[PDB]
4 protein chains.
Amino acid sequence: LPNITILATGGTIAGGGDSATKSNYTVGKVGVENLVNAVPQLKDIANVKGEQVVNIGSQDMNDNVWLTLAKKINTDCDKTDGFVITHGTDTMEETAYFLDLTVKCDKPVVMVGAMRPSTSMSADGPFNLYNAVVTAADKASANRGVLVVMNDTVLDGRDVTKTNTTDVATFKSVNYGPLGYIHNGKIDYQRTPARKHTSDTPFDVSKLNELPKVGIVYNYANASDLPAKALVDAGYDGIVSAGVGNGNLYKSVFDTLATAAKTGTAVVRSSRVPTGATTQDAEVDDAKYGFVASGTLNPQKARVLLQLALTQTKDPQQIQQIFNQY
Amino acid sequence: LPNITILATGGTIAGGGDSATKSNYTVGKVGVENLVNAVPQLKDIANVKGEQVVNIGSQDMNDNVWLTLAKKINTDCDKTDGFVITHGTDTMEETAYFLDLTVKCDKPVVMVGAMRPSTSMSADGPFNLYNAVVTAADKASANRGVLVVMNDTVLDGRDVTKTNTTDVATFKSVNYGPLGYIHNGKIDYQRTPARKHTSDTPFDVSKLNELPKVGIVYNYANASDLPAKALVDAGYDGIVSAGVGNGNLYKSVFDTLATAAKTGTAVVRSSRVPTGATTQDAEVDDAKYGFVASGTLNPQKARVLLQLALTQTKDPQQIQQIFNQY
Amino acid sequence: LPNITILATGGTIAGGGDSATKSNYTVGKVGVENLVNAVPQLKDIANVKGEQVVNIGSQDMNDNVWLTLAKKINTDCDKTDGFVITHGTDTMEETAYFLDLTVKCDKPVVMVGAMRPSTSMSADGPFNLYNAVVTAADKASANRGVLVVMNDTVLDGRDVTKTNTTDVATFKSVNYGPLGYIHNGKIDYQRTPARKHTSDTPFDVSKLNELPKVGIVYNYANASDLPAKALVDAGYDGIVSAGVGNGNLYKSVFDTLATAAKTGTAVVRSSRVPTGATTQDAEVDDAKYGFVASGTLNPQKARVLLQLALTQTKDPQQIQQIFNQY
Amino acid sequence: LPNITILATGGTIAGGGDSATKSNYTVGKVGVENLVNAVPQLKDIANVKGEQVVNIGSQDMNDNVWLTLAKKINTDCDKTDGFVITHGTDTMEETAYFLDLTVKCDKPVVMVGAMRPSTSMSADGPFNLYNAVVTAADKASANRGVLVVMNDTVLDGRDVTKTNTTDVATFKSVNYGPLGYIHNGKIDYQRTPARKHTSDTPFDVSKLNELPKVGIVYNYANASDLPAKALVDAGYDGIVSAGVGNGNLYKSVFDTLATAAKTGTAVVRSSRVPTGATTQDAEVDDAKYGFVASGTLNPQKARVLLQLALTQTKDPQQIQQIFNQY
Ligand SMILES: N[C@@H](CC(=O)O)C(=O)O
Ligand SMILES: N[C@@H](CC(=O)O)C(=O)O
Ligand SMILES: N[C@@H](CC(=O)O)C(=O)O
Ligand SMILES: N[C@@H](CC(=O)O)C(=O)O
């Protein structure tokens, strides 16, 4: 068998309910150990070693945890065959993409959570954990980047997102589809990311204790400029716009961000629209204004890349090239 | 043939670039009487009369355009057999729901735009416009609320949303599906909305000059409390949270919005997740904090309803009731 | 609490296996009183009585089970407050549509199965059944036709189909979407079917021992006419063509079915394509050949309706109208 | 500018009706000279050579057209820089997979069609054609397999399928998603098919003038054995079974097929279910009865692979192997 480490961070997968009938519950009661001691079948597929890193709802996920997850993984690379990260579902797609850009252990890194509490009828957690370990142990999983494994499906960390608020089938790669499917403890990979990841990225967080400050502002009919102005006033390093349609902006927000972009703030145009690319060559002349278009990166995911871009450069043209590559 | 009034507001639908192949276009350029003439086949299904209300990209849509439109429709109600509104696609989903809650005319009101400019190859707007007049002229279209017609589909104002940044098929009713499909100038209707709309709402905008101020804040890992603080300091009537997962909030945003709610700001919890409801009895004790769960309403649609609700009440209790009925 | 009757027919929901992480299983094996006993939370929402009808895999479902089911619900209607039918997943969409047109009880009638064996890890059966009883118990579920409840979603008998071979989220209403979602054992209904069902149909099976023979043939490139020829020669009362695109047929198949239409056989054009309507007034002149367009009814569903159609009439115009109403 | 050969085979893209608004049309009557001419913007991206092969609707596609096409592409290979094939949409997903297996040429082959006839009001053919030539001319499109280019999307020949009967966005790669998206005449490829293709397959058809005979039977409730029986009694080389759920079979059809398989007729189990794999080690024991499992190949595509498999072999288990690799 291969050697698999489970790094826990909390989530519903660790969370406990009032009873079997209710999804009013608390997030993150239990640790790595008895997520295992509730799925004895793991003994048949892996040598499983579990360690607690934090115990939180992913809605409170932050840069500190990302830094410590990355450094951990980059350090214990060669004491294990692969990693599984138990995590809340809410911000799983952010963590996954951050680790997809910062981990250099080319070994399998898989993330997993649960949409149902552990104490509920037909709790997804167990079989989800089974299948993340499978993906982690299978050696075909390596060099594909950081993974999310949910509902018998293996998804790439860059394209994966939470598409539904309550459904066990929420996680999908909405633009380019999944990498593989899991039936009977086996995977059929028919796809791999072309965007560079893990050890082909230039990002180094090994010495960092904080990350550049990047916020997100939302666009809509009659949008206030007040949220954009508070991020500039507080000297934010970057701002991602969750634009309307193809990264378009309400004029008031446009004006403020146009100003911010010529005054030491990096501006990435993303979209509130859940699928498809925020392109160049449309309604907004990015060159004139010094903005960067995010492509298929949603706001949250754009934020992740922008922070990392900003650990290297503050020039928009080079941030655009970075957005064209990872 | 029935009399159809086209109210034009702008959009790509009235767009046009410097080329048929190139994507670079300007919106709100062509006049309504031109739009009509590029679709003479209109001549055989209605007596079309065009009126220009504004000529803008819908990224710049605002409360005044909404109020103008609703007042125009309610006033001219019984001098026409139905209405079409030509509109950009970026915030069509917001206008549509606005009019769904404020039009009293029980004749059909159909909104329509185009993902590709008029000058473009295989332009979508012509047939979109035709189908939208077919919808508006159909007597079965009446009593279904305000409709959006795009890509041979009839969709309800409440559930319709833009799912894709560039695809002609972007508009979908993502939670409950379309009302009907259009083939050969005819509709087979299999669904009507069950929530109260149009003439059954208490919202009366006929004497109203402004709407209560509602802003939207976004949640993500390490989210700043500054955007939300800026809205509270400006004395906002309501705030809509674009939450993570089932309407959850980053801890520092939670704190600012809790505080706002005790000082008589409406706070609605919605979700950045494109599908599914933000429910009560999840992780957040709505009753304690005086919050409202938005249901299947996404943030930009929650704002629409929250502004109108605020014209009747500021009791979160009654606002929740409205969010459960409209 | 309401008296709910469970009518069991088989399926994986009732079909065990050897180990929890091996996807082998035998189907239709456990009895109704075991299923009920395995879910004690039932006792909090309903007084549940089980009756075994059959115990097969749904792949082996047949006209005789369908007639027993309908006659049973029609006799026992007034002894209970709602029915649930445990049933295999493979042809649940066929049976649901059959009962949708023949049950005369307007009390809730809910079907349910399981995509995973009841012994496997994170088995859907127990929660699936609870939600089905929740729906059968909810009075709001009356007058909506026959329902399929799977994955916290209530779907109408007519539009519902299996979209995926293994996924627990397989059942969707792919043309018009769900009626309602379930959360914390409560249902928000936003939709009901417009097409007529249950007691608003003329089908009366109370004294039928058999149904008209209807068979389905597939179309593809270079398709054999042979299968259509074999059904003709055994004297089939009707044939449904799974066509290509919009109900189109390989020439050889067309001409056989055309001959047969002249010799009193009912011919319905449907489509191998999973979503969308087989329409009239495209490439096939149905009037000329005595053919019927199925609309959004896929081949196996189109079959159900043609069988029941044939218990009233043989005229192609009347069958078309039936196809347009039910 | 690159040299692009267009091989026209017909389709709605070469179809036409009496009126822009009326849906009745006839297929494959517009010549390639007139198609090309209807897109003058072609000159700007290629030097295009129009060659008619046949002018049929793809409902009548057969083996002889497939062979004329393969041969013509391998022969004409070194005289051109890429291939575009105008076709009908109804079987495009069959032809695409056949050509994907038999073209030995490494240059790009791109299939294109239209869902609306060229006379239709917002005809998709002219822009679709342009995009086809873009994909064909982009040098990064090389080495990906045979492509289908519809609705601004570049889809691979193995996974692409028609999901809807009338919608312009009907072509999707429903299990593993698309290869790239086209904006503004350029393509960002993020994926490539893993399974083998074009130059890297065993199959040569340079000299074959006939392909083995392979038919498809459909499973459903109370399904008839007569179609299956008809096909063995004609001594068909192979039978594909569109099964219910995970390739399950009605009892009487199971028998007639068990027979066929271990008396020298090959039998692939596929599924009527539009997505997901017909897997081994579920309900049926494939090795015992001598059945091949089709994986994520649907019936029509499994037939393409099985036809071609039988040029090389007849043992079940080497056909199972071709079904794990191609
Ligand atoms: N709030 C939870 C939700 C979940 O895990 O399902 C989390 O993200 O930690
Ligand atoms: N910016 C445009 C985009 C479109 O119409 O497609 C609008 O006004 O929404
Ligand atoms: N073959 C089974 C599958 C299931 O029940 O899920 C049946 O249809 O009975
Ligand atoms: N029946 C036509 C449909 C189309 O081309 O859109 C064909 O496949 O030839």
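Since chain D takes its numbers from Swiss-Prot, the residues it shows come out as 23-348.
Structure method, as recorded: X-ray crystallography, 2.3 Å.
Using N, Cα and C of the backbone, Cβ positions are placed for all residues, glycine too.
Here is what Swiss-Prot says about this protein:
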type	residues	note
ACT_SITE	D:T34	active site, O-isoaspartyl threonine intermediate
BINDING	D:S80, D:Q81, D:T111, D:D112	substrate binding site
DOMAIN	D:24-348	domain 'Asparaginase/glutaminase'
MUTAGEN	D:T34 to A	Loss of enzyme activity
MUTAGEN	D:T111 to S	Reduced enzyme activity
MUTAGEN	D:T111 to V	Loss of enzyme activity
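Among D:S80, D:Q81, D:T111, D:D112, the residues given in the record as binding substrate, the maximal Cα to Cα distance rounds to 9 Å. D:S80 (substrate binding site) and D:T34 (mutagenesis position) are 9 Å apart (CA-CA, integer value). If you count neighbouring Cβ atoms within 10 Å for each of the recorded positions D:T34, D:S80, D:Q81, D:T111, the highest count belongs to D:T34. If you measure from the Cα atom of D:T111 (mutagenesis position) to that of D:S80 (substrate binding site), you get 7 Å. In sequence order, D:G79, D:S80, D:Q81, D:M83, D:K184 constitute the residues six or more apart from D:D112 (substrate binding site) in its chain with CB-CB distances below 8 Å.
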